[PDB]
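Here the structure comes first, spelled out in structure tokens, and everything after it is commentary.
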There are 2 protein chains.
Amino acid sequence: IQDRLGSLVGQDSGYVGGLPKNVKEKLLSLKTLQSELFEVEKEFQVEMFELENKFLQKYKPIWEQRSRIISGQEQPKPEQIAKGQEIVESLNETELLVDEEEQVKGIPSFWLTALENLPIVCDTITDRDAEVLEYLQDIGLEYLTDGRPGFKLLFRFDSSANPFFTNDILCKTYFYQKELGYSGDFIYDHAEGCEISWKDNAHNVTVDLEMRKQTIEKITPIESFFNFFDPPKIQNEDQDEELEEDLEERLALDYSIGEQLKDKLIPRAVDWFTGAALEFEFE
Amino acid sequence: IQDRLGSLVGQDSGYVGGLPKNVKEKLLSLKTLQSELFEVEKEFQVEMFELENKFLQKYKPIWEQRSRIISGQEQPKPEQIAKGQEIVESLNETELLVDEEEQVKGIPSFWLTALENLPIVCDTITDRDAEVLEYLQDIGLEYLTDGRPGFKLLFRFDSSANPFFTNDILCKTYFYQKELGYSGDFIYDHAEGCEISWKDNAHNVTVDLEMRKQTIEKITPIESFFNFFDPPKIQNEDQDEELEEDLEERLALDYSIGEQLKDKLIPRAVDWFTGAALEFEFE
């Protein structure tokens, strides 16, 4: 509240300011003991990040399974099919129930549909790029072990049928800073955008093509979802205004989005498709 | 927003409702694959809770050290004393600086002072019980390994000088439910209050004593901080109103508080004393 810290921290920093040499000293050492804790808390975070990658491994198999179901590449074993009905009824998701258990292949626009129902990331998609997101085959995680910690998002596309770009995978990379938060956990530092190979300038969803004659073309940067693969410029000399406040919050959102896919979308993709996810959260 | 889920989840649960038998089925299995993930995610939480207890161990030593510094039981080694000054300047906490490094013993009302500057928990303290909190020697953590997971808060008091109660330690116990959240982590379930042995009915801060004659005394339950050691009644048949909404949020706060001590106060007690903590967070 800018004030609840100008007045509060004020008297506080004052009270302490007035304490005896004697007492003051004790705190000085307490402040030292704090930095010791800190050194431990760093190791903690390390074994945690590891422990996490450990289970990412145990999930991958499952997520790949669904990747294939959605692809239409693998079919549902009746056994699974039933359990789902049982589960779905249990969760009162009746819209999913189907009669006497045993058209299209797999489940169309799963990722497009799921992302629509996802907060912040639905406002980045445009009809223009929603067409391109038709070809999004799966989205995956990967923690950066070798080197500075961070994670990565892997958008595997239908290379063999994708009209806009020949790429097989587009990823996103986030790097936390070595320094830990006061809170005690990793802090966002830098983000890298796994470039895109649009076959056509026209097919380039991130840009606008209006051709004139003097049939030369004029290109114009559009606001697209695929701009996610071109994070905001590496930290600039803060100081200034719109050269900061502006290109600074574009980043804040970019970090926020990546965290949504990493924490909600990927772990519960089915539900984000059904919209069930949205609710399951308020509950 | 109650509506952004009545209209949203509505069309969503509808779209899905209209999908083909074919497609519907796929999701039914996806829904099955989800419950598999779930079984893994439980193990994850387990190795995590463990990993956490592992480091709690590595912290204990340090925290005990400060416990003693605050007690006045152990003195600050000049080496620590300096580092603190170095640290404090570095963090621009000048009020802590003291001149030529080498009255009262240790550092008085450390825990009382720290708790004051702590959100929600400062509103529970009353002049009445702030006197009793003068004797609070330390506050500690402990994860429940043997059995259902949860944690515990250990308030060690100055038994040898405490006027109000003879107890050596008052604790608080929180038990998470075996079932995990949709979010993926532990959920609050039940809270236990480590009883208090007030020497005097008068000294009983949690109650009010107004003696009349007919010199018999009349007792009246006051709103105290030490009520924290008598959590809200074990889950009652929800249904009703103030017998619910009322004694339900008294709980919500009680769980919230315990999480504040566990996550902020204990890990950064020095700062909560200086008030530095408050700020270090907005930053």
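What you see of chain A is 70-171, 181-292, 302-370, where the numbers are those given in Swiss-Prot.
Determined via X-ray crystallography, 3.0 Å.
Cβ atoms are placed via backbone N, Cα and C, with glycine included.
As recorded in Swiss-Prot, the features of this protein are as follows:
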type	residues	note
MUTAGEN	A:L99 to S	Predominantly cytoplasmic; when associated with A-159, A-177 and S-397
MUTAGEN	A:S159 to D	Leads to a prolonged S phase and a shortened passage through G1; when associated with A-177 and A-397
MUTAGEN	A:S159 to A	Significant reduction in phosphorylation; when associated with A-397. Complete inhibition of phosphorylation; when associated with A-177 and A-397. Leads to a prolonged S phase and a shortened passage through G1; when associated with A-177 and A-397. Predominantly cytoplasmic; when associated with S-99, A-177 and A-397
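The Cα of A:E171 and the Cα of A:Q181, which border 9 unmodelled residues, are 14 Å apart. No coordinates are deposited for the 9 residues that fall between A:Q292 and A:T302. The C-alpha atoms bordering this gap are 7 Å apart. Residue pair A:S159 (mutagenesis position) / A:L99 (mutagenesis position) shows a Cα separation of 53 Å.
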